[PDB]
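Novice: Shown below is the structure under consideration.
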Amino acid sequence: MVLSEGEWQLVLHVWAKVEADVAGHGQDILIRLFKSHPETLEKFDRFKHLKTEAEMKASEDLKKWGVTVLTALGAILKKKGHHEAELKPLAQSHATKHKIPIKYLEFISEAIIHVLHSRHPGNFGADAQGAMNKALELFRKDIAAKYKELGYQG
Ligand code: HEM
């Protein structure tokens with residue numbers, strides 16, 4: 001839960017690459033998620049009709065929702081762990097309305113790492129992957145604790 005200053009630097013350095021194309025990264029990540037863990041698609045009434053990766057690729061709505069997710073995640077990561085204010089609304093909606101278990105947040109964490117690895121091999125080597133894994137794990141653990149604080153079992 002305590003990353004080194006160097007680890008946060010590696011996280012924010014590759015995050016800057018994501019920010020050059022937020023929608024493309026977001027669509028790639030959601031498509032990877034739905035492909036790797038298809039049960040997650042069923043949480044989205046707006047996407048559950050999409051039956052193939054190619055259909056997902058053509059979905060402009062999926063690109064927009066990719067921006068929605070990554071915009072929130074980027075703001076969290078930039079806080080370098082001090083993200084209490086940012087997790088409050090996300091925990092509220094994801095625990096009590098969307099009903100997303102923490103395990104699904106683990107699935108999307110794996111998708112994020114997969115997409116970063118594929119799109120940024122030169123800036124996402126072993127050290128950067130380790131750092132991003134720690135940053136996403138911190139996010140998951142803190143949001144799991146916030147679910148519990150709100151009265152819910154993630
Ligand atoms: C990095 C992890 C995630 C982030 C930052 C994130 C962020 C967001 C944001 C900002 C919204 C819109 C505002 C809100 O309702 O809170 C949203 C909506 C939503 N999220 Fe997430 N989300 C994440 C992971 C997930 C996962 C893994 C699932 C399901 C597998 C999910 C399911 C949903 C659903 C169903 C909605 C509403 C969709 C709709 O209205 O059509 N989220 N998310």
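Note: Cβ is positioned from N, Cα and C throughout, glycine not excepted.
Pulled the feature table from Swiss-Prot, pasting it below:
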type	residues	note
BINDING	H94	heme b binding site
VARIANT	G122 to A	In metmyoglobin
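Context for these features, please: burial, neighbours, distances.
Specialist: In the three-state DSSP reading, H94 (heme b binding site) counts as helix.
The Cβ of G122 (variant position) lies under 8 Å from the Cβ of no residue that sits 6+ residues away along the same chain.
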Novice: Using all protein chains in view, find how many other C-beta atoms are within 10 Å of the C-beta of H94 (heme b binding site).
Specialist: 22
